[PDB]
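Below is one structure, written out as structure tokens; the observations come after it.
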Amino acid sequence: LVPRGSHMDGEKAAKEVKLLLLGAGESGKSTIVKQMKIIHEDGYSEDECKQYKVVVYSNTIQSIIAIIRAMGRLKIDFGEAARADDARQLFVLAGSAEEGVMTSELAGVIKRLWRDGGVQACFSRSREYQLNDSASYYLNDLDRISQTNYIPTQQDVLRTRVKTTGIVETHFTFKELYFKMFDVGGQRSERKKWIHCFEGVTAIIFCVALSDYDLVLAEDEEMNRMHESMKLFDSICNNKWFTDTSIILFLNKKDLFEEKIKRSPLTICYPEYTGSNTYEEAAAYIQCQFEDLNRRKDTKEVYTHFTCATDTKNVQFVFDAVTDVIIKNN
Amino acid sequence: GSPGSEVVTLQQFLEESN
Ligand SMILES: Nc1nc2c(ncn2[C@@H]2O[C@H](COP(=O)(O)OP(=O)(O)O)[C@@H](O)[C@H]2O)c(=O)[nH]1
């Protein structure tokens with residue numbers, strides 16, 4: 001009979017790191033949450049992935065519907081008039097996948113529409129109706145995702161878009177630190193919940209969609225998307241709650257920005273910009289636009305990283321560096 | 001600084017916090 005050892009086995013309580021995820025809608029917060037699960041937890045099991053099949057189908061249907069309606073508003077004709085019929089069927093069958101089953105009929109409708117020349121002409125003008133950035137991801141792999149045996153891959157789950165109406169808390173561990181991450185997905189909640197969420201914050205991660213720079217101003221806006229993000233970052237960085245908080249800036253969607261800057265001038269977003277329409281200089285300009293909004297004491301600087309939130313290796317690298325920063329400032 | 005149960009926007013909360 002060997003007496004059992006200690007229950008702590010020589011370990012002790014893990015130090016807590018409270019992270020606040022902030023940023024405009026579609027900036028990459030949910031993707032960062034999922035990447036934290038993939039990198040520092042166990043990823044997504046097969047059952048969890050199965051639970052996202054309905055979301056994948058809904059995202060795909062909603063994306064193609066957005067494109068068709070945008071054709072309506074922009075006066076873009078179908079490449080072939082028969083597609084009109086398909087369009088009608090799309091709206092008739094749009095609720096048929098809510099049980100995680102995409103019939104061959106709906107799959108064929110979506111395939112024919114996505115292949116049409118007018119639909120593609122409208123897609124190339126996505127900046128004019130702010131089409132979500134995962135539409136083509138699913139619509140170009142329709143064949144794979146439309147199989148009766150389809151199970152969403154990890155990358156598939158990463159690209160899904162789900163409602164984030166409140167403040168959601170997730171946990172992980174890394175370098176013996178216990179991370180409590182709070183995604184502020186919504187614009188409203190109870191005052192006491194705001195207080196509980198902003199209390200004792202170790203660090204903020206603020207996500208910015210770079211590729212938002214060329215989005216057309218919609219009727220529900222008073223300024224363009226990038227400037228809404230800048231205003232939010234201003235209100236956060238200079239609030240009493242965060243006078244001494246470590247502020248990290250994820251200038252995200254750098255891949256889409258790299259592709260867009262080739263053909264869309266940054267002056268669409270910043271009319272005063274006189275620099276070149278090239279990746280590095282335009283990226284530096286946006287970075288300075290955001291960093292100049294920090295009016296805290298000089299010791300309180302902003303830690304900026306360029307990210308592709310959907311790229312697991314890049315997020316792993318960037319978060320490895322952010323953890324070192326947090327340990328330093330600890 | 002009304003009651004803790006009043007649903008409020010992030011902007012309103014940041015404002016009253018300052
Ligand atoms: N190509 C690319 N797509 C991204 C990136 N970040 C996010 N996306 C996608 O853009 C959509 C919105 O991102 P999401 O995390 O939901 O933003 P949130 O509303 O702040 O939570 C999602 O479909 C993401 O998969 C990126 O860095 N590069």
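Our numbering is plain: 1 for the first residue shown, then up by one each step along the chain.
Looks like X-ray crystallography, 2.0 Å, at least that's what the header says.
Note that Cβ sites are derived from N, Cα and C of the backbone, with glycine treated the same way.
Annotated features in Swiss-Prot:
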MUTAGEN   A:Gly23 to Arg (Swiss-Prot position 40)  Fails to bind GTP. Prevents endothelin-mediated activation of GNAQ. Results in increased frequency of developmental defects compared to wild-type when ectopically expressed in Xenopus laevis embryos
BINDING   A:25-31, A:133-134, A:158-164, A:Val184, A:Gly186, A:252-253, A:255-256, A:308-310  GTP binding site
BINDING   A:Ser30, A:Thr164  Mg(2+) binding site
MUTAGEN   A:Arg191 to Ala (Swiss-Prot position 208)  Dramatically decreases binding to CCDC88A
MUTAGEN   A:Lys231 to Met (Swiss-Prot position 248)  Dramatically decreases interaction with NUCB1
MUTAGEN   A:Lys231 to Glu (Swiss-Prot position 248)  Abolishes binding to NUCB1
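Cβ neighbour count for A:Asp255 (GTP binding site): 17 (other Cβ atoms within 10 Å of its Cβ, all protein chains included).
Checking the recorded positions A:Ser134, A:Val184, A:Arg191 against chain B with a Cβ-Cβ cut-off under 8 Å leaves A:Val184, A:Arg191, in sequence order. According to DSSP, A:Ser134 (GTP binding site) sits in a coil region rather than a helix or strand. With A:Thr310 (GTP binding site) as the anchor, the candidate recorded positions are A:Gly23, A:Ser30, A:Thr164, A:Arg191, A:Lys231, and the one with the nearest CA is A:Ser30. Selection of the recorded positions A:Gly23, A:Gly25, A:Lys29, A:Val184, A:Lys231, A:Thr310 by a Cβ distance under 6 Å from ligand 1 yields, in sequence order, A:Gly23, A:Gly25, A:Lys29, A:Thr310. A:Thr164 (Mg(2+) binding site): 16 other CB atoms within 10 A of its CB, across all protein chains. By the criterion of other Cβ atoms within 10 Å of the residue's own Cβ, the least surrounded of the recorded positions A:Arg161, A:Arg191, A:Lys231 is A:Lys231. Of all the recorded positions in the list A:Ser30, A:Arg191, A:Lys231, the shortest Cα-Cα distance to A:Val184 (GTP binding site) is found for A:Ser30. With respect to their backbone Cα atoms, A:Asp255 (GTP binding site) and A:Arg191 (mutagenesis position) stand 37 Å from each other. When Cα-Cα distances from A:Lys231 (mutagenesis position) are compared across the binding-site residues A:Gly25, A:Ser30, A:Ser134, the shortest belongs to A:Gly25.
Cα distances from A:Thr164 (Mg(2+) binding site) to the recorded positions A:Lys29, A:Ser134, A:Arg191 are smallest for A:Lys29. A:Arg191 (mutagenesis position) sits 19 Å from A:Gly23 (mutagenesis position), taking the Cα positions as reference. Mapped onto three states, the DSSP output places A:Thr310 (GTP binding site) in coil. Between the CA atoms of A:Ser134 (GTP binding site) and A:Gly23 (mutagenesis position) there is a gap of 18 Å. Mapped onto three states, the DSSP output places A:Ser30 (Mg(2+) binding site) in helix.
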